[PDB]
Structures are given as structure tokens and as C-alpha cells.
Amino acid sequence: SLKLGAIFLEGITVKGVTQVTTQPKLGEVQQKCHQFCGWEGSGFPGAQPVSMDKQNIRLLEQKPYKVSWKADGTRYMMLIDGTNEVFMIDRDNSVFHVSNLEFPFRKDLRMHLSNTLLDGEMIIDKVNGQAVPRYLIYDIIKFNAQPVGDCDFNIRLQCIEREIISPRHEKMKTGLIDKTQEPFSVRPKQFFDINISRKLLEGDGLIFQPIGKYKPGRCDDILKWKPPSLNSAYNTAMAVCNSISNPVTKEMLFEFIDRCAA
Ligand SMILES: Nc1nc2[nH]cnc2c(=O)[nH]1
């Protein structure tokens, strides 16, 4: 099913970012995404976290995790496959084509990456007191057709910096990649050791990612945390309702992580 009139970012208008409705390009982009994620269904192949609760919270002492700010952005998978073949995919499976957002190859800046699929969200940051869209790279499923998604989270984060972010910065500072003519900025999401979650909540929640490998669908492994208050499908919301009866206070969390901490 197609969604006509799809919006890339409610509010701000982004030139260079237009929804793909033409075929076969639409089915090709979607198909390629599903194959990279090894998803069989038809919906969003991307990974779906689950709200933290007094039960799965124990997973933090059972294996290595990383944490980071839980922004209020729009989820989007970015399929980078060749020059002028940069596409954004949302939860509704809508596809948007992005013009002038180049992704050079680490070894040959005149080359362009392909068979690459990033995962992250779209945010509307305020710079100099003005709306400016940014894409935060959370994960990376496939790099140049390589199953980097199967690697630990550590390696995937390095791949993004080393393979995606670094090359782009090189061509901007050396070649002709004007960050002002680009549709939006591409910055990497930053993760830290969970034994410092506290520091992140002082300056809107947290998200705990395990070192395991990328997995599409529902990941009861990935825990997103949101204050008991301001805490918003039926089955999905069902885990949000019973979560209100026995909520994980910011204290319960920190205290738990401190107990676990080495
Ligand atoms: N793992 C993961 N969690 C998210 N939470 C919001 N966006 C994302 C994402 O792209 N990946």
C-alpha cells in the first residue's frame, strides 16, 4: 500500500528531499532494505526497542550495554546505494529520495558507497536560533554489501565513524561538499558506558543497546527508558499501561546500574 502526500519532517520543509512514488524504483528500494535486514514480513524491517520494566531491567547486569540520549526524532532507515541513490525509509515504508547528500568511499573520495544501509532518526535541531534538520546515525546494517550488522555494536559504531562520517568530513574540508547546500547534516549518534547514565540526565529519556548483533523486528533486548511521568497498538501500549503500575523510577535505574557496575 502507498501513502500519497507523505511528509519527511512535520514542520520544516526540506528541499532536495522528495518522496519516491515511481516504480520499480519504489519496490527496488524497499526490497533491497528487507533483504539487508533479512526481514520476511512486509512492514518496517527495522529494529523495534521495548520499554524498560522491573523485569528486563535485570538484563543490564547480565551482559554489556551502551547508553545514549533518547531523542524525539522520526525513525528513518537510509539506503545508500550508488551516486544519487540515497533514500530514506520510515515506519510506514514510505520512501524519500535525497538529492545532494554524497557518501564518498573512505579510500577513493571520487567513488560513492553503495549496498549500504544506515539506521537512525531525523531530528530538528535549533542552531543559532533556527530550525535545522539533522540525521543521527544509530546503527549500520550493511556496508558495501558487507554484513557489518552481524558484528558487535562496538565494530558497527567504528564502521560508521570510520566508513561513513570520516570520508564525508574529508571531502567537505578538502573537496567540494558544501554542508550548506546539503539537505541536512549527518552526525553519528554517540553511546557511552552505562555506568554514566546519570550524567546524561541533568542538562527526553535513555536507550540501552546491547553489544549483540543487529536484529530486525522486536528486540526485547534493546530497552528504551522514559520517565514514569510523560510516559505515553494495544499490545504495544499494553506494555505501557502495566508499566505505569510498577514503573522504573530514575532512582531504581541508577541504583541498579551502580550495583552492577564493576
Ligand atoms: N536501535 C535503534 N533504536 C532507536 N530508537 C529510535 N530510533 C532508533 C534506531 O534507529 N535504532
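All positions are counted from 1 along the displayed chain.
Recorded method for this deposit: X-ray crystallography, 2.8 Å.
Keep in mind that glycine also has a Cβ here, set from the backbone N, Cα and C atoms.
Annotation of the published mutagenesis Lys66 to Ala (Swiss-Prot position 290) in Swiss-Prot: No effect; the original residue is retained in the structure shown. DSSP assigns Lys66 (mutagenesis position) to a strand in the three-state reduction. Close to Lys66 (mutagenesis position) in the fold, though at least 6 residues off in sequence, lie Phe153, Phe191, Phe192, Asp193, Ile194, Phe208, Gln209, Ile211, each with a CB less than 8 Å from its CB.
If you take the C-beta of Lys70 (mutagenesis position) and look for same-chain residues 6 or more apart in sequence within under 8 angstroms, you find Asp204, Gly205, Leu206, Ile207, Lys224, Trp225, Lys226. While the structure shown retains the original residue, Swiss-Prot records the mutagenesis experiment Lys70 to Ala (Swiss-Prot position 294) with this note: Loss of GTase activity.
Taken from Swiss-Prot, the feature active site, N6-GMP-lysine intermediate applies to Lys70.
Record note (Swiss-Prot) on the mutagenesis of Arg91 to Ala (Swiss-Prot position 315): Almost complete loss of RNA-binding and loss of GTase activity. Long-range neighbours of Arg91 (mutagenesis position) (same chain, six or more residues apart, CB within less than 8 Å of its CB): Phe44, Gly46, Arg75. In the three-state DSSP assignment, the secondary structure recorded for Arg91 (mutagenesis position) is coil.
Listed in Swiss-Prot as a mutagenesis experiment, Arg91 to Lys (Swiss-Prot position 315) is described as follows: At least 60% of RNA-binding activity and loss of GTase activity.
Counting Cβ atoms from all protein chains shown, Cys151 (mutagenesis position) has 18 others lying within 10 Å of its own Cβ. Experimental mutagenesis at this site is recorded by Swiss-Prot as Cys151 to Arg (Swiss-Prot position 375), annotated: Increases stimulation of GTase activity by POLR2A binding.
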- Spatial reach required of the 71 unmodelled residues, as Cα distance in Å from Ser232 to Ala233: 12
